[PDB]
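S.K.: To start, I am sharing the structure in question, which I have written as structure tokens.
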Amino acid sequence: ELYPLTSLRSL
Amino acid sequence: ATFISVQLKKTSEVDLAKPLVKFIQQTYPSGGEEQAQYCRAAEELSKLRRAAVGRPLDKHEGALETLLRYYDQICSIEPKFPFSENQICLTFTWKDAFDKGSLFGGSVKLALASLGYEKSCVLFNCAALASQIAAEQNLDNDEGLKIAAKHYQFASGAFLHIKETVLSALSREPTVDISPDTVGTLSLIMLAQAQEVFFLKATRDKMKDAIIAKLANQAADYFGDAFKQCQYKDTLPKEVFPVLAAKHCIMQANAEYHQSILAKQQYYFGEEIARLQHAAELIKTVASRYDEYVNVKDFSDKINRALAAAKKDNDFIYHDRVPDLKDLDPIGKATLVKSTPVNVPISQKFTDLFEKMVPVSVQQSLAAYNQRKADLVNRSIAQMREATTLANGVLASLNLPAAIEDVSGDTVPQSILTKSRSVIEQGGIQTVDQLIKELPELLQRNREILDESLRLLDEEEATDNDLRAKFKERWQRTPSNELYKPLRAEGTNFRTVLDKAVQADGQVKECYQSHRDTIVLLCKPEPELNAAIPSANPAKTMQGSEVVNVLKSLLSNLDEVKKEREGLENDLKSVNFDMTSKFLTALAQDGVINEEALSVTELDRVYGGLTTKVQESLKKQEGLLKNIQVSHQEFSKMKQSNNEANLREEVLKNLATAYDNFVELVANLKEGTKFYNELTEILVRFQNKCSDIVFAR
């Protein structure tokens, strides 16, 4: 994972 | 004339509306319709509880239906808002009905955080009110009988559903009034009194003495069992006990008086007298010990009249012997009565205000389906990219497909030329340079917002602290500090997201400047680029060698494989199955939803076609790569190594490595861009959550 789209989409 | 009834339980009023509204909104799109009718109804639910429970006052099927309306709504709501997931602080408070506990007080309360308690009390109140409407009926009249018989049976049944419900629902020790034993005795009292009524109907309609005796006997059985249940547990109001005793006796005496007319009809004169004598006794005793609670005169006069006449007729005429009671055959029993099952809706004209709201049993199932879909789809994407990355890298490290399109060492191998024109079309180096340039600016734009926001909170807090300092009295509200910690914790979170993004920017910058110069080469016009590639003499027997055509067809097929991964990833992404209905079904037909196994099978019908191919892609790659490196290593043993074509060699491999990097960088760059753009979205909302909370406070 490069940019944290995980952290991003959950918020 | 006096029937037992039960008094309602008292509750304190609570705010239903607003602890529900908190969930309602935190679950749906704020400001939309799927929330419009859900706040309008929750307030109308709070209203309804008020009219149902807020005053022990009204006393007819006006106020009963309201209570039944309320029970039905309170039951319809449990499979929504997570009650069974204790976090809602809706705490319901009821008082004992009887002023009873298992200690010598004068009242006791119990407040509990459970809808199960709430519903047990409402039903008890439905039953009690019904008992009161029944005890008021004019029993000389047919609507009177009909309504008493229906309400008592209703009450009996409501009390019994409580007996079978309380312990599993309420997770505590209940007040005495709603305990299984109490509510089991109340149920039987109501059943008894329902028989009493059917006996009174049969009497009024002048039915056969055979029938009437048996109905009365049955009532007597019912009151007896209730009396017994009362004998070693004093948990009901003090008047219940004597009244059950008298009604038991009166019922026995009624049974005997009817059975005695039947015997007279069959010319058993001794029997008639024996049964009359037993009735006189029961009534004599009742009159003297339970006067307070009964009037038994007419009955007693009628018994005595029958007895004197029967004894006259016997003593003079018939001369029949009077048996002892023990030798008399049992009078039979006939019940005409049942506990009414409780099955919502128990109210007339019922409509579920929140019918539209989706069961929590589905939300959790629907959200947890996603996290298995995601895990399956991303997983598969990642495998495929990880594979294409690895193949392209291996190909580069062996100068393929360049080496075999390399007729002399004179021109630009077709593949390199294709990749070049491909780079130039996508904008060339300017498109990577412009995205590098704007990246620090999207970073900075997001920092600005996070900071402008938290500074709002800081400024407002500085002055709130000063107002508390200088106007102690005049200024007292919970300090800003406490109100703000929720937002501030989102704050330090966002900060962490930013720190990871910067590090990510770090990787892209270092890669970008580590690969710039070669990319710039690749983007030059065809001859300019040809001039910059070193020339070589070809190893000329590369005419139509078998190792060449083998490699060629193998590359055509490795190509095939990787161009197919693009359309796989797109079908993996462009489809989905709405699962709500499948859950809705499994809930209606079966008991609960088990999504675990229900999703695994649907994820297989939906994605199996593609997950199969994704695996068949990897193994086909592994296959193709194993016997490409062995086919290469042999190819190289045919084309010698000197300085002039080693030079051509590296430039070529490095131009292919350059193509991969340009393509990868564009993709990392656009991902950074999209991320920083979605993040601005999230942060603008946060900026507004901050200003709204400073404008209210």
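For chain B, we keep the numbers from Swiss-Prot: what you see runs 2-698, in order.
If you're wondering, the header gives X-ray crystallography, 2.6 Å.
The backbone N, Cα and C atoms fix where each Cβ goes, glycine too.
Swiss-Prot lists these features:
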MUTAGEN   B:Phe199 to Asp  Does not support cytokinesis; loss of normal midbody formation; loss of CHMP4A-, CHMP4B- and CHMP4C-binding in a yeast two-hybrid assay; no effect on localization to the midbody; abolishes rescue of PTAP-type L domain-deficient HIV-1 p6
MUTAGEN   B:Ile212 to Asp  Does not support cytokinesis; loss of normal midbody formation; loss of CHMP4A-, CHMP4B- and CHMP4C-binding in a yeast two-hybrid assay; impairs rescue of PTAP-type L domain-deficient HIV-1 p6; no effect on localization to the midbody
MUTAGEN   B:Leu216 to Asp  Abolishes interaction with CHMP4B and abolishes rescue of PTAP-type L domain-deficient HIV-1 p6
MUTAGEN   B:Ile318 to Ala  Greatly diminishes rescue of PTAP-type L domain--deficient HIV-1 p6
MUTAGEN   B:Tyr319 to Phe  No effect on rescue of PTAP-type L domain-deficient HIV-1 p6
MUTAGEN   B:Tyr319 to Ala  Greatly diminishes rescue of PTAP-type L domain-deficient HIV-1 p6
MUTAGEN   B:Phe495 to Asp  Impairs rescue of PTAP-type L domain-deficient HIV-1 p6
MUTAGEN   B:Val509 to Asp  Abolishes interaction with HIV-1 p6; impairs rescue of PTAP-type L domain-deficient HIV-1 p6
MUTAGEN   B:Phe676 to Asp  Abolishes interaction with HIV-1 p6 and EIAV p9; abolishes rescue of PTAP-type L domain-deficient HIV-1 p6; no effect on cytokinesis, nor on midbody formation
MUTAGEN   B:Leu680 to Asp  Impairs rescue of PTAP-type L domain-deficient HIV-1 p6
MUTAGEN   B:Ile683 to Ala  No effect on interaction with HIV-1 p6
MUTAGEN   B:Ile683 to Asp  Reduces interaction with HIV-1 p6 and EIAV p9; abolishes rescue of PTAP-type L domain-deficient HIV-1 p6
S.K.: Within a 10 Å radius of its Cβ, which of these mutagenesis positions (B:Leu216, B:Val509, B:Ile683) has the fewest neighbouring Cβ atoms?
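M.R.: Looking at the mutagenesis positions B:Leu216, B:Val509, B:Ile683, the Cβ with the fewest others within 10 Å is that of B:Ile683.
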S.K.: Nearest to B:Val509 (mutagenesis position) in three-dimensional space, by Cα, is which of the mutagenesis positions B:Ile318, B:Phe495, B:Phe676, B:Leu680?
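M.R.: Closest recorded candidate to B:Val509 (mutagenesis position) by Cα: B:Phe676.
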S.K.: Among the mutagenesis positions (B:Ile318, B:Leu680, B:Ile683), which are close to chain A, meaning C-beta separation under 8 angstroms?
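M.R.: Near chain A - Cβ to Cβ under 8 Å - we find B:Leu680, B:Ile683.
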S.K.: Measuring Cα to Cα, tell me the gap between B:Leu680 (mutagenesis position) and B:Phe495 (mutagenesis position) in whole angstrom.
M.R.: 9
S.K.: From the mutagenesis positions B:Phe199, B:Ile318, B:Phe676, pick the residue whose C-alpha lies nearest to the C-alpha of B:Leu216 (mutagenesis position).
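M.R.: Among B:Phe199, B:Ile318, B:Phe676, B:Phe199.
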S.K.: Between the Cα atoms of B:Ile212 (mutagenesis position) and B:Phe676 (mutagenesis position), what distance do you get, rounded to the nearest Å?
M.R.: 86
S.K.: Can you grab the distance from B:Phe676 (mutagenesis position) over to B:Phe495 (mutagenesis position)? Cα atoms, rounded to a whole Å.
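M.R.: Between the alpha carbons of B:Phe676 (mutagenesis position) and B:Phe495 (mutagenesis position) there are 13 Å.
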S.K.: Considering only the mutagenesis positions B:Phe199, B:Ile318, B:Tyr319, which residue has the minimal Cα-Cα separation from B:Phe495 (mutagenesis position)?
M.R.: B:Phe199
S.K.: C-alpha of B:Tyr319 (mutagenesis position) to C-alpha of B:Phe199 (mutagenesis position): distance in Å?
M.R.: 36
S.K.: Among the mutagenesis positions listed here (B:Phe199, B:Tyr319, B:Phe495, B:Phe676), identify the one with the smallest other-Cβ count within 10 Å.
M.R.: B:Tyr319
S.K.: Counting Cβ neighbours within 10 Å across all chains shown, tell me which of the mutagenesis positions B:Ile212, B:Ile318, B:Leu680 comes out on top.
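M.R.: Ranked by Cβ atoms within 10 Å, first place goes to B:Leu680.
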